[PDB]
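> Pasting in a structure now, in structure tokens, and then I'll have a few things to ask.
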Amino acid sequence: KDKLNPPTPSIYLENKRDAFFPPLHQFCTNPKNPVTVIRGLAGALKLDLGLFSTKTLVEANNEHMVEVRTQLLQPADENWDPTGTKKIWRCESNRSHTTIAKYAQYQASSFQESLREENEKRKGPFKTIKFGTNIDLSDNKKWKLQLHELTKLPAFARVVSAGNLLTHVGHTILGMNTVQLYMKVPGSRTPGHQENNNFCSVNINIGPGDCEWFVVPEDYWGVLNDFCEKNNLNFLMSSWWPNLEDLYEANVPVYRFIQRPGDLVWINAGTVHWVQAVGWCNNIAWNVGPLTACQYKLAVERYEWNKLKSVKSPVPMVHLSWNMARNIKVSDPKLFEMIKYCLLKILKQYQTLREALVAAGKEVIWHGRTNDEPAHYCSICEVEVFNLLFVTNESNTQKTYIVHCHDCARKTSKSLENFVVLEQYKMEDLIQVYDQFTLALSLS
Ligand SMILES: [Mn+2]
Ligand SMILES: [Zn+2]
């Protein structure tokens, strides 16, 4: 079917008016558009992409850390087993570290080398390449000019904004509400995935070369999960590169497009995607969480799925839900009902546990909290832990306060005799936040 190769939702910008036009924001967050390519974004805003060129990055912080992926240079849109015999989903990829200066040297000499090959005239086996990924641009003292340039974007796409759920978390989530950079050579691949907790993502290509993107809508993610399981792969944790002929056979639609320098790619919530560099280029990217029923729902879903799969959630959705109720006026009826429902479940579960502890003669110790204090996760199983923290007698004494969930504490100490129970929020105060959380009127 032609329906299996649909056109890319595209927007063509010419000037700042186009960029700040409110129907642009609405188009991107619309659940019917799995991806939006905003062409000419940098040119329309007069963004200086030069601030992210390799030459500029070397000057700024030449010893900055780069995560290296070593990969094979695969042909076109395919992925072959190392012997060149058959197309498979699993990708070979090995990890190491380097610096911006050292990777810059490789990026440049890579280009010079292919110029010489091009002037020499005249199934594998495949060449080996290196991809510089996940470069941390969180420090405002190291990247002042770079980060300031990105405040020129329209609000809905900024790293920080009043309408961004990740801004309301209240603390840093590295690489989600901070910027990451990528330095590439041709063939540099990002394997198949969904964003952390299904949050939207924003990506700008710095150039000078192009990237090629492959995209599948959220509601087909289960099909790809089966494919992984039938090929002995972990959908969430393994490196895989889909066989397009398999997807076509299974009637999965695939959006495919080219991202040129200055183009911005908006990946909508839960959209499955994978990417490869066509030329030599750098990219920047971060996450955003629009205030919509769709975004909140898909985020909660992935939060619960990660528990079943024993994978940590980078976004603490309990902590976030309470902050929304504390600080945000919500006027969408559907979104409001979702948050209210979740808070009620949290409150009931907490009341049940607390009464069980008291009925068994276990002391609950008032511990309170400092504000802007991040959410806590279990030091053993990495689940989010809210309000009641389980800490060993020894860790308490030393005031290291090393957090455990209730289940992990019980597994260690059958009657909790080795633990104390710390409480960060009074029940009356949580009940009030819940009771005063009501639907705001908006005529929009
Ligand atoms: Mn991504
Ligand atoms: Zn645990």
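Chain A is numbered as in Swiss-Prot; shown residues: 880-1001, 1023-1344, in order.
Per deposition record, X-ray crystallography, 2.0 Å.
Every residue gets a Cβ built from N, Cα and C, even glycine.
As annotated in Swiss-Prot:
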type: DOMAIN; residues: 1042-1205; note: domain 'JmjC'
type: MUTAGEN; residues: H1093 to A; note: Abolishes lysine demethylase activity
type: BINDING; residues: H1093, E1095, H1173; note: Fe cation binding site
type: MUTAGEN; residues: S1138 to G; note: No effect on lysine demethylase activity
type: MUTAGEN; residues: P1214 to I; note: Significantly higher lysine demethylase activity
type: BINDING; residues: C1278, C1281, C1305, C1308; note: Zn(2+) binding site
> Please list residues from the chain of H1173 (Fe cation binding site) whose Cβ is under 8 angstroms from its Cβ, counting only those at least six apart in sequence.
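Sequence-distant Cβ neighbours: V914, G1092, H1093, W1113, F1114, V1115, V1116, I1167.
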> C1305 (Zn(2+) binding site) has how many other Cβ neighbours within 10 Å of its own Cβ?
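Other Cβ atoms found within 10 Å: 22.
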> Using C-alpha atoms, which one of the recorded positions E1095, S1138, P1214 comes nearest to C1308 (Zn(2+) binding site)?
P1214
> May I ask you to report the DSSP-based helix, strand or coil state of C1308 (Zn(2+) binding site)?
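Once the DSSP labels are grouped into three classes, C1308 (Zn(2+) binding site) ends up as helix.
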> Measuring Cα to Cα, how far is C1281 (Zn(2+) binding site) from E1095 (Fe cation binding site) in Å?
21
> Could you round the CA separation between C1278 (Zn(2+) binding site) and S1138 (mutagenesis position) to a whole angstrom and send it over?
24
> List, in sequence order, the same-chain residues at least six positions removed whose CB sits under 8 Å from that of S1138 (mutagenesis position)?
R969, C1128
> Which chain neighbours of the Zn(2+) site, leaving out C1278, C1281, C1305, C1308, have a Cβ atom within 8 Å of the mean position of the site's Cβ atoms?
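Sorted by sequence, the hits are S1279, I1280, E1282, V1283, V1285, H1304, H1306, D1307, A1309.
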> With Cβ-Cβ distance below 8 Å and at least 6 positions apart along the chain, what are the contacts of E1095 (Fe cation binding site)? List them in sequence order.
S1101, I1167, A1169, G1170, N1187
> Run through the Cβ atoms and count how many others sit within 10 Å of the one on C1308 (Zn(2+) binding site).
18
